[PDB]
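Only one structure is covered here, and it is reproduced in the block below.
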Amino acid sequence: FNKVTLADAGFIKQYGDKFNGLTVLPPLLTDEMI
Amino acid sequence: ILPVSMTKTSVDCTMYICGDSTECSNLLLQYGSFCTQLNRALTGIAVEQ
Amino acid sequence: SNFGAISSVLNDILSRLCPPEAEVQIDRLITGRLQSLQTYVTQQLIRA
Amino acid sequence: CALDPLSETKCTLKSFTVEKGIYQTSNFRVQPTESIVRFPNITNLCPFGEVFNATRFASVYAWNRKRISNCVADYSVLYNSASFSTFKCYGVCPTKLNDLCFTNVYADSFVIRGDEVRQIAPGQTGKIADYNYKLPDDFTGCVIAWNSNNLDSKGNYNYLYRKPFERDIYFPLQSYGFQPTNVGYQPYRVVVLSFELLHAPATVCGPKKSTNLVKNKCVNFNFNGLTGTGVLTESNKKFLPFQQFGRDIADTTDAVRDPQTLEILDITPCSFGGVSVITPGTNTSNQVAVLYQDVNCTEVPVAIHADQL
Amino acid sequence: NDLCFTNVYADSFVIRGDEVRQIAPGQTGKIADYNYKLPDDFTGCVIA
Amino acid sequence: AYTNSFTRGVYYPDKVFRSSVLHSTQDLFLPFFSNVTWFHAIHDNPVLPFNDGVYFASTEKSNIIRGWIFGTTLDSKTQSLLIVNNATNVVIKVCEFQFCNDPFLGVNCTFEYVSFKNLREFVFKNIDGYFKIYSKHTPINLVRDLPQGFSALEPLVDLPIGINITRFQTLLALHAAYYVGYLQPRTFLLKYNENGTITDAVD
């Protein structure tokens, strides 16, 4: 989980909460359920 | 290591193309069901993940 | 991106022009932005 | 479609039956909106009369160029002159000049023959256009012209003729036979207005009246001619003193400085398409639940503008 | 002559010759504001 | 004499706040790692070409560099920009001046206006009839040379003055050193931090 990273605007700025209609939906299973 | 999913995205196709202009929104309706079939395809991709 | 419109900011076209030309200048943005969204959804369908 | 979330869903799906599921709905909500206008509080009136009522305009081989700045630009009182036989604009439509605002404006002024008027346009060619008055093909501005036979005929060989906005003068220099008996052989006065739309602070702004500055509501705003539809909010953005606007990663405008007092306001869209409707089938219930995506529950009434819904 | 409308309306009036320019959909001025404005999407003919 | 200018001569290309973002822009910039001409004001102020525009910087502790002249002939045949700083206010004018045969400051017109230890930096460029001045100030630790380190110049003034400039000259106080580098049209990638500030770039 620590070895995969972000530096990339369209995700990392949305995760940092972009408003031009683009959004990220959560997965149905949380990382704790996986 | 194997990939299994990718980040689920939703694009609000009217707010992307027209940015809350009513004038552009009325022009975008003249393109018909292009905007709903983009939302349908991204929803199908999102449920696939 | 302009896609051949007088500005890429849609509010410039709406504030500077009037419908006889503004609907054509906005249609260049709608055409280009919609083709740019179709390109994203197509490559995401192939990546999915 | 604006009744309730199930109706917004039925309209999103173009269907009266809805199958059991979660549907991400298209915004059919009313968002009633009001306009806001916020030009600078400037009090000088622009000196366009020192062009249009000048005793003599220049000869078109050596045209004059007035600079207009730091003033209210009533284009409408100019446009209300009965004299103007032709009035064209490019990159602006003349109806909007009343409602629009610029950083500087240049007015070029000269006389030509009535036959030659058609040469003064973006991308034209000919014995005036290519040789002593050339417009840019990417121009943004207006061309105004009228017959001046009553002013500038006598003939009046004191009037003379010979890159974009180039002035150049052996010479090819020639004189006009302007006589009162001349139909296209009459003198025509012409003025060419050129607008600086670069992102510096505006200084040449239409007769439009400024309003109070409504925060925290969906407004069809206008600062310095930068219109939009959105919610205006105070923000922590550290603008440097010379910066007038701010932009998102899309290079779309995201913040502004009020010209009347130097506070910084963020802009946010009103729409909020981030709604999903959880439904059993309509062949089971008309009841629904609504998911407002990513929002905090204490902020939902503000995020969807529920007080005006 | 191949068209066949439901109704047709002839708007009829006199103006000064320099103002014939103003009787066009995209225009404004003391004729095309205070006394005779066309629709911006007008379908019709202007004969003067 | 010359020295190699490292990444000096970056400036804010437009009057827009951008933050936490990388922006590609094309503008007249000083090329990176490029040879700039080095001059001493003690014991010299020639007339240079202006080319497309000038990055200028003075290394100073004395304020002997006090102004600049820009034009073509510098002899009253045509308009010339004059800029003076007297350490109480800044004076700017564009008249058809008859300057000295060797211009210095003692120890027809249109536009007229009034408002080593140190590096003072300036950029002068002249586009669409607007003469644009950018600047920055910092302490430094070397007498010979420009500092090996990044900084971005910000707008000082914009003059709507319309001159067809081809030549340039600095003004010295007479009865300190400076550097001249010509700009070129370059695409740059600019890095804006959270505080809206340009903090790195690529030529």
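Residue numbering for chain F follows Swiss-Prot, covering 27-69, 80-143, 165-172, 186-245, 263-290 in order.
Recorded method for this deposit: electron microscopy, 3.1 Å.
Placed from the backbone N, Cα and C atoms, the Cβ positions cover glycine too.
For the natural variant F:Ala67 to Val, the note given in Swiss-Prot is In strain: Eta/B.1.525, Omicron/BA.1. Within 10 Å of the Cβ of F:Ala67 (variant position) there are 21 other Cβ atoms, across all protein chains. F:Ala67 (variant position) carries neither a helix nor a strand DSSP state and counts as coil.
Neighbours of F:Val83 (variant position), defined as other CB atoms within 10 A of its CB across all chains, total 13. Annotation note: F:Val83 (variant position) sits in a coil segment as assigned by DSSP. Annotation of the natural variant F:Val83 to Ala in Swiss-Prot: In strain: Omicron/XBB.1.5, Omicron/EG.5.1; the original residue is retained in the structure shown.
For the natural variant F:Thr95 to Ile, the note given in Swiss-Prot is In strain: Iota/B.1.526, Mu/B.1.621, B.1.1.318, Omicron/BA.1. F:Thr95 (variant position) has a Cβ environment of 25 other Cβ atoms inside 10 Å.
Here Swiss-Prot notes a natural variant, F:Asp138 to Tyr, with the remark: In strain: Gamma/P.1. Counted within 10 Å of its Cβ, the other Cβ atoms near F:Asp138 (variant position) come to 9, all protein chains included.
The number of other Cβ atoms within 10 Å of the Cβ belonging to F:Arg190 (mutagenesis position), over all protein chains shown, comes to 17. Per Swiss-Prot, mutagenesis F:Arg190 to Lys is noted as: Partial loss of biliverdin affinity.
In Swiss-Prot, a natural variant is listed as F:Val213 to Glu, annotated with the note In strain: Omicron/XBB.1.5, Omicron/EG.5.1. According to DSSP, F:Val213 (variant position) is assigned to coil rather than to any helix or strand.
Swiss-Prot gives this note for the published mutagenesis F:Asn234 to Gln: Increased resistance to neutralizing antibodies. Following the DSSP three-state reduction, the secondary structure of F:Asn234 (mutagenesis position) is coil. When other Cβ atoms within 10 Å of the Cβ of F:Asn234 (mutagenesis position) are tallied across all protein chains shown, the result is 10.
Comparing the Cα of F:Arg190 (mutagenesis position) with the Cα of every entry in F:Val83, F:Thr95, F:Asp138, these being the variant positions, the smallest distance points to F:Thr95. In space, F:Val83 is the closest of the recorded positions F:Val83, F:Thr95, F:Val213, F:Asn234 to F:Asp138 (variant position), judged by Cα positions. Closest by Cα distance to F:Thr95 (variant position), from the recorded positions F:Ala67, F:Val83, F:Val213, F:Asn234, is F:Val213. The Cβ of F:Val213 (variant position) lies under 8 Å from the Cβ of F:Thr95, F:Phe186, F:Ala264, each of these being in the same chain and 6 or more residues away along the sequence.
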